[PDB]
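Note sheet for the following structure.
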Amino acid sequence: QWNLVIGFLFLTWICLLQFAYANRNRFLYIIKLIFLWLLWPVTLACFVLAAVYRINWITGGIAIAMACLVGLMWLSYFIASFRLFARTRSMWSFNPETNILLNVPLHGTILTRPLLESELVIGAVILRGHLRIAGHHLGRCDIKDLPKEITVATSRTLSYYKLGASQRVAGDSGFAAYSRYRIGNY
Amino acid sequence: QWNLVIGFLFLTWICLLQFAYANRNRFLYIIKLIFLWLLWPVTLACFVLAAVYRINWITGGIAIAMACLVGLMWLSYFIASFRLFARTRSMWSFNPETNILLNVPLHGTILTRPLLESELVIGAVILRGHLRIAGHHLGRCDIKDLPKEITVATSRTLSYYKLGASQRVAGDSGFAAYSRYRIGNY
Amino acid sequence: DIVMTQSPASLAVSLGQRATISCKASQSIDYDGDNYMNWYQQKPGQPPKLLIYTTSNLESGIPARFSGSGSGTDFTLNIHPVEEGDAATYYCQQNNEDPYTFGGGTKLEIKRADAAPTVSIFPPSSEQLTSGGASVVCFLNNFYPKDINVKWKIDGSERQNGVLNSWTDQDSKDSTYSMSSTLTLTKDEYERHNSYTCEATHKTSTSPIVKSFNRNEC
Amino acid sequence: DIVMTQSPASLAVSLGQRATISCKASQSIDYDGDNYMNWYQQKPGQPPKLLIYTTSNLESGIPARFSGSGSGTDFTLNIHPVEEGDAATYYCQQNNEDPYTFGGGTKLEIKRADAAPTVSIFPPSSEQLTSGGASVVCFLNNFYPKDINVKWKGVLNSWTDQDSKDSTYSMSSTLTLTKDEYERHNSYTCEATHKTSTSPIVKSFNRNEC
Amino acid sequence: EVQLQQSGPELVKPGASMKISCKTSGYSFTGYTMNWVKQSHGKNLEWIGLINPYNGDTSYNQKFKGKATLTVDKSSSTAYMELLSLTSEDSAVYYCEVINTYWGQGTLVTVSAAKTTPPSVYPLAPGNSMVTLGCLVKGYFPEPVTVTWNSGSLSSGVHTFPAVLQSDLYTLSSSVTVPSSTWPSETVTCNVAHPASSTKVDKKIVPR
Amino acid sequence: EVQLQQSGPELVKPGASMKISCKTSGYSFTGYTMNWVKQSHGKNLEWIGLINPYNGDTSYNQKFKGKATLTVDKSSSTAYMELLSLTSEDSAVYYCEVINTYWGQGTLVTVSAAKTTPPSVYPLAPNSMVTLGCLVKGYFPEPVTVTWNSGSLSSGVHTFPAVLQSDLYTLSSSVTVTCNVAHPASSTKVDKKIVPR
Ligand SMILES: C[C@H]1Cn2ncc(C(=O)Nc3cccc(C#N)c3)c2C(=O)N1c1ccc(C(F)(F)c2ccccc2)cc1
Ligand SMILES: C[C@H]1Cn2ncc(C(=O)Nc3cccc(C#N)c3)c2C(=O)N1c1ccc(C(F)(F)c2ccccc2)cc1
């Protein structure tokens, strides 16, 4: 039967699962988030198209349950993201990865990035004058760091983080940590 | 045409690309590494059987150049792993992600983990008595941890890391950093 | 509605000894698995100073003689090597809910050896002669403990009407006190008296210290 | 072949003044985009003590008076508020390549106001007299500078290292000879010439002083 | 070096309103939270609210709502808490803070329907190698009055006693101690600086 | 809390072999790399090599290849650097260290051919201060420890470096009383007392 194009899709599985780590270039991260977002409705439409064209009755076996589940699990996450956007109008709340945001007050501007999980201690490494707090490339900085950053969820829980202690390594590199000190419920 | 099974394949692009990273669960990480390793043999055989069955001449236009590429790359990425195993015999060098290892001398034994990149400064957080150095869950430890660790490449490189300074947070949490101090070429 | 009650109202500790303050929570200030609690020190004439910001984690630049501890609803602050430079008031805050409630406060007093009050008396200045009222002032400097009585004697007997008193706060170097006593009276009453005396009786030294002067001491 | 040359042979600084040591590499100790350099201190009768372990970031427990710097092939160690307890020898090491080479050494002496020795004499003892020899001893304590002259009116001299509490030098002189030659003289004299005075300080004894 | 500078002591008639300033320096104005605290009737503290300079987002407590209003001016980096419908129980000291570590100087607010009376300064003369002399400030309103001694004459050994409210008037006294070898050999002067009346008296002590 | 204790001074004949111990304590013996360093002829330092206590993995510098062989004994947590075919050029002090911060104490090695003669201890005896002396003469090999009143009078002891003269070291001490002399590699412990004259 058909073996070429179906095999070629397996090569994409090595493009993924190996390059999903991409957090160095911001453009790559944005393109990956966009790909993960626009792929959510595409996979639903194909399931419904397979379900409507009744063949061998398998379209009503698992092909109607699959589409229904992938729709009911999409609606809830979209409304949760809408709630997070309503709390903080940051436009990052519609990412398909997580519903926790991190705000970092750099020089004159505030940078918002998605956060996988909110914890008590957050690290910061400034290798060769290139700040990277939570694995996120935040730009170019030095040891002049901001002594207060913020983590925003949607169900209350505005967490304020304070600069613990910063050390300098090898001239221009460094390390620092932020520890939580205040919680404010919406 | 065929819509059900191929659409069901698009669901795997959300299970992967979203859950594929250096997650805390070591069993899941080993499972992901095993899946990544088992992937490569398939594409060779699949392309072999897609090119031998000459149909519409497409089996020679692209089914042999891509197969040759994916066959010649596997040999290099296998011989490099065998060289790294020759340097250090730890069985972790065969992972298809990276050829850099991190050795951490915990209580009694030594723990080896893959390392994406060797850097000058390495952080560590001990949230709620759960050590995690480079994003890898190393088990349960305290603030009284090891003052020397190593990073092993294969290109005649062994880097020694020395404990810079450790701080305690909220009773049983804390953070620490390691800075490189010696390089030894094999 | 999480009113916090620290109930040492005042506390006396000698040099070197250890002092503890026992601010306690109301119900459940332990959210997210950790207890948030701030400890403040405030000296007269200055804004509060942060010492410890989550039950622990003494602030940068603060000497390690301060230690915070506790859990559940009971929290404590400890100063083990009590020096002479800390005679402030200490507060506790929760940092957990919408009303960030403070504690009542606990004034830390330093115990020391006794001393005798240096006594001085002053006559009414010639500038206020035209004003029509006279004010005689008595100063008692560098004494301990705080409690001390002062009597204003006129024409032999005593006077207890129109006398005002003021104490300073405990010193930051000698841990001793000062006091000012003012007797203010209309000049008509000043005409009909000749001898004025300020006597200071301390807890010790049963014989009071007397300083007196006449009207004709010009 | 990465021989490393710190060539201030010796230093003499006063209290509070800046102290500088200028170890320099050979060609290319700059691997991985950064320079690795350890600075060591060694006092007499003790193993070396690490101060700075990568061109910077001094080791924990070390006073901040020591600072390391440099790049390329030029590296420097600075001690700004020179105390009286820093009279050791300082070394530089690379920590970069297959052999890890050390420096040469730089003995740091601290300058102090002048002083005069306290000369003392010691005659031979009967225990050595019965054996068949004699050895007269002269002791000089707490003088400065080290360069002083001692004369006897077959000698061996020994110098103490600079003290770590008051920064002075002591000295011992011994004159050993057969007892028969010891019986040929009656008066012995130990004289010391120092730059602090214009005339020698003389301590003499005689065989009748017993 | 984060620094916060407040407006200064003010007297407000009952029923009026007041605006307090917390001008900041040493950091980018947007990024912190600028809590406001009130210390009243001695040594008990209360929390008023907070506000995010980047974009609004004020937050009060259920006790000071409708009484305090916080604004922000990003151009000049100032905060503008304002009180409304002031009464007798609204006199306190108001602080502004950022990360609970950097505080303002404080702002005494006096809410009373009374006149502003300038102080009257009188000297004291003594009419062992240690002699004390001072000056008495009487009949002034309202707090505060800053008293010093010749701006450098024996900065140590000075004792200023807290004022006592005596029939809608204040009385304070300051004393200094000098060796017997400097008086009357040198000149010692005490000066008061009442801000609420915009005056600076300067009277020296003569012997008698 | 990391501590390393070496073996002690030894005198060996030329052409023989030698073994040195670096017993460690205060940490988990496996994990640190255990460098070895040699300081000779005064104040110049060298490098011998390193060994991984986990699984062999020794690395020397070519100058000392075939001269030293690093060994490890896991059971007692000891390191066993050993020298072969010794020569008079091998008299030095050998240190063992881990992370360039924790060093040993030093092992003085004397390579020659002479008997370990015992020292001869003599007293010395003769104002605002009084100075009293003690002399040690004619011993071999180094070192020897001189103490006053068993650790007392530690406020003015001035010991002097031993000077070689016809293969017999000599030193002196002064205090400003008992002179206790301890010679390790001769089983000699001589004590003397000073008397007024
Ligand atoms: C785990 C959870 C974490 N998580 N937090 C927040 C969100 C979220 O906001 N998702 C989202 C999705 C799409 C559009 C938007 C917007 N705007 C937002 C998510 C999320 O997507 N999660 C999630 C769930 C399931 C899966 C699955 F791949 F495993 C899967 C797929 C289909 C059927 C069953 C299982 C993979 C990931
Ligand atoms: C980039 C590089 C980093 N990298 N470091 C080390 C290794 C490695 O040891 N790989 C390996 C692979 C398999 C078996 C073994 C063993 N034993 C070892 C690797 C590696 O695999 N890399 C790598 C290359 C290509 C891809 C691709 F997915 F993009 C891809 C796939 C097929 C055709 C073309 C492109 C994804 C990743």
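Numbers in chain A track Swiss-Prot; the residues on display, in order, are 19-204.
Determination method: electron microscopy, 3.1 Å.
Cβ coordinates come from backbone N, Cα and C, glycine included.
In Swiss-Prot this protein carries:
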type	residues	note
VARIANT	A:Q19 to E	In strain: Omicron/BA.1, Omicron/BA.2, Omicron/BA.2.12.1, Omicron/BA.2.75, Omicron/BA.4, Omicron/BA.5, Omicron/BQ.1.1, Omicron/XBB.1.5, Omicron/EG.5.1
VARIANT	A:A63 to T	In strain: Omicron/BA.1, Omicron/BA.2, Omicron/BA.2.12.1, Omicron/BA.2.75, Omicron/BA.4, Omicron/BA.5, Omicron/BQ.1.1, Omicron/XBB.1.5, Omicron/EG.5.1
VARIANT	A:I82 to T	In strain: Eta/B.1.525 and Delta/B.1.617.2
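Swiss-Prot feature annotations superimposed on the structure.
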residue	record	DSSP (3 states)
A:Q19	variant position	coil
A:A63	variant position	helix
A:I82	variant position	helix
Is it possible to get the count of other C-beta atoms within 10 angstroms of the C-beta of A:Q19 (variant position)?
4
Rounded to the nearest Å, what's the C-alpha distance separating A:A63 (variant position) and A:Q19 (variant position)? Just drop the number here, would you?
26
Distance, A:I82 (variant position) to A:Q19 (variant position) (CA atoms, angstrom):
27
Counting other Cβ atoms within 10 Å of each residue's Cβ, which of the variant positions A:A63, A:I82 comes out lowest?
A:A63
